[PDB]
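See structure below.
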Amino acid sequence: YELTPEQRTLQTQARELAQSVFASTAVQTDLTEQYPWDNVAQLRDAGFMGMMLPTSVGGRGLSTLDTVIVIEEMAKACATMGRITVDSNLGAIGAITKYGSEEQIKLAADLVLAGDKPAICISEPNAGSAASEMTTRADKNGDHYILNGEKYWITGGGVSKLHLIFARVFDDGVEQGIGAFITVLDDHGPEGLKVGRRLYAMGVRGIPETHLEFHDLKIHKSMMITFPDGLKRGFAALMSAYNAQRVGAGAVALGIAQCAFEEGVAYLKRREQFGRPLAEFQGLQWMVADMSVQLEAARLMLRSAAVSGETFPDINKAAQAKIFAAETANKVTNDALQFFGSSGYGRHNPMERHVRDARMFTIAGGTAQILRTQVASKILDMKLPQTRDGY
Ligand SMILES: Cc1cc2nc3c(=O)[nH]c(=O)nc-3n(C[C@H](O)[C@H](O)[C@H](O)COP(=O)(O)OP(=O)(O)OC[C@H]3O[C@@H](n4cnc5c(N)ncnc54)[C@H](O)[C@@H]3O)c2cc1C
Ligand SMILES: CC(C)(COP(=O)(O)OP(=O)(O)OC[C@H]1O[C@@H](n2cnc3c(N)ncnc32)[C@H](O)[C@@H]1OP(=O)(O)O)[C@@H](O)C(=O)NCCC(=O)NCCS
């Protein structure tokens, strides 16, 4: 239940980069809401991008746990850098690594290792929790697929090059299921791929969340992730790669909470009222005790989930960890802010940002409610349909 000597080294390397470079840019990144290109370049040069890619394509061949360790250190410095580390190591790049062809893996690897944070494109304005109800379609046309539809809250929209787009595949009018399509966005850009309006967010403002439109987007069949056993199971396998994403997302939430925790504790020791430091008040001591307990548990849950499953973490262990970590983060950041008092409410301190940044993680990548349903389906060992006629 402890890190290996190699993992401490990886942790130290991650912490050094985050504290000496990223930490001093967190406040401004939140102010400008601008994608930190400079920081991403340093993140790449330190080998913290595409870590789970095989060594045969330039990757380090690391584990999910390795990334989770790195991700948390980045998040403790900057929530934006935390999420970037996630998307550039887990999720879309994970599904491509596992299910993609040699050509598709090489294209994805070259981009990520060059410093590109991939963008996954699943959610639609009328299809969030019910992702299987997405209206983005891909009609087959010869050896190509014509994509028409819209996505939103696309993390990295406008700055991401690599795109993994999920769409309902139709063959001569007949539905085939949902498949994933790879496309790359550049200055010249692919015809039909349009970056929609930006959705300005409560926190983690350093990464643009945008709408995304597809107007007769022509994708060759060599850029569709294919399966020998049909797309019907294909849509069930791509989201299994998202089980690793959730653990990473949980690590970001944990990182934010841990930072706020450390800052709150440090403040209690130096801030004095009634002739003494705040740390000498029992009620505040127990609050500190409560936070440390939940943080320790959260870190255990995340790390435990990371080493579970086969290629990706177990879907339910990951769901349990994500629920715990995200909800833990919301309480810790809020209570840590309370330690600062009035100054905690001031934007000249980072405490109010911590609450704003942490708030998204009970929502994005599957809400805490949808994850509870998932966990319940495991314990009860039954399907839990949400439709009116699912029984
Ligand atoms: C910061 C951020 C970044 C994001 N980045 C991306 C990205 O990169 N790619 C991407 O594809 N998507 C992204 N999303 C979207 C997100 O992954 C989905 O939208 C998420 O599943 C939430 O969907 P929704 O907002 O449509 O929730 P809705 O489906 O509108 O749910 C609304 C509320 O109803 C509850 N609810 C819904 N269905 C049920 C049910 N059956 N039972 C009980 N309760 C229910 C939910 O818990 C939620 O609280 C991002 C979102 C955020 C906030
Ligand atoms: C899965 C979800 C869409 C509900 O779907 P549903 O209508 O209950 O359909 P079911 O879960 O019964 O079936 C879907 C299949 O995909 C599989 N699946 C779904 N999510 C999965 C995940 N995260 N990991 C692995 N497998 C998954 C299920 O095992 C199931 O396979 P089966 O056919 O062998 O049973 C919803 O609970 C969910 O998790 N979505 C959250 C939104 C989201 O993920 N958005 C990401 C964008 S950031």
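Residue numbering for chain A follows Swiss-Prot; the residues present correspond to positions 2-392, in that order.
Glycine is treated like the rest: Cβ placed from N, Cα and C.
Here Swiss-Prot flags 121-124, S130, 153-156, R272, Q339, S343, 366-370, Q387 as FAD binding site, drawing on experimental evidence. Long-range C-beta contacts of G366 (FAD binding site), restricted to its own chain and to partners at least six residues apart, with a cutoff below 8 Å, comprise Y243, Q246, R247, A250, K323.
Counted within 10 Å of its Cβ, the other Cβ atoms near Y243 (substrate binding site) come to 22, all protein chains included. DSSP assigns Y243 (substrate binding site) to a helix. Per Swiss-Prot, the feature substrate binding site maps to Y243, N244.
Where Swiss-Prot documents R84 to K as a mutagenesis experiment, the accompanying text is: Loss of activity. Applying an 8 A CB threshold to same-chain residues 6+ apart, the list for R84 (mutagenesis position) reads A76, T156, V205, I208, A250, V253.
For the mutagenesis result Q246 to E, the note given in Swiss-Prot is Slight decrease in catalytic efficiency, but still acts as a desulfinase. Does not gain acyl-CoA dehydrogenase activity.
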Same-chain residues six or more away whose CB lies under 8 A from the CB of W154 (FAD binding site)?
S124, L200, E210, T211, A365
So which binding-site residues out of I121, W154, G366, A369 are up against ligand 1, CB under 6 A?
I121, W154, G366
With an 8 Å cut-off on Cβ-Cβ distance and a minimum sequence separation of at least 6, pull the same-chain contacts of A369 (FAD binding site), or say none.
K323, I324, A327, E328, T363
What three-state secondary structure does DSSP assign to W154 (FAD binding site)?
strand
